[PDB]
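K.L.:
Structure below; questions to follow.
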Amino acid sequence: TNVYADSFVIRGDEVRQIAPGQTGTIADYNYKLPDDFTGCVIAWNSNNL
Amino acid sequence: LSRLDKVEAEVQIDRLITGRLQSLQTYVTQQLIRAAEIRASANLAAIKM
Amino acid sequence: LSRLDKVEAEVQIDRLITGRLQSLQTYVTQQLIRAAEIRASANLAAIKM
Amino acid sequence: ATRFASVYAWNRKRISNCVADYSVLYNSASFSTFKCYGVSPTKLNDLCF
């Protein structure tokens, strides 16, 4: 019905928080994913930029 | 509920729900069969009356 | 089946199978008990006949 | 601690008769892995051991 692209940059460690049902620095204060989230978390290295 | 966060708790609670609901269904099925036995005995007693 | 890959689908389908099969077993058990009640009533009606 | 034990000789410091605050240990997030088993990292502050 719609697609929403949510865009940001984080440590390659803290990427492990971006999933439904998680906690931590990013999950707690920056970006929280709902328990019934439908979607794809797409992330890639950007140490070139 | 005092000890696990939601997505981890939900697995545990679904186990409890499943087994408690199977305990209830067992109780109510045995009560339907006991109810038929007493129903027969009440019909007999009404005939004897 | 339109939305999850096979291995992730199989867990969800196994949940649906479990709950639907428990619903069917509950139906058929209550029908066996109802059948016994109607059997007793038919036997009584054959006696009254 | 300045220097840790060797993992063959892992050291068990007993912590007891004290008041804790595990949100200091968690949310300060100088760490990298924080797997909590059987207890949530958050409800951990709401509980006694």
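We're sticking with Swiss-Prot numbering for chain C, so the shown stretch reads 981-1029, in order.
Recorded method for this deposit: electron microscopy, 3.3 Å.
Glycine is no exception: its Cβ is also placed from the backbone N, Cα and C atoms.
Just lifted these from Swiss-Prot, have a look:
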type    : residues        : note
VARIANT : C:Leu981 to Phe : In strain: Omicron/BA.1
VARIANT : C:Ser982 to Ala : In strain: Alpha/B.1.1.7
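Give me the structural setting of these features: burial, nearby parts and distances.
P.N.:
C:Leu981 (variant position) falls outside any helix or strand according to DSSP and counts as coil. The Cβ of C:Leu981 (variant position) has 7 neighbouring Cβ atoms from other residues within 10 Å, across all protein chains displayed.
When other Cβ atoms within 10 Å of the Cβ of C:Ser982 (variant position) are tallied across all protein chains shown, the result is 4.
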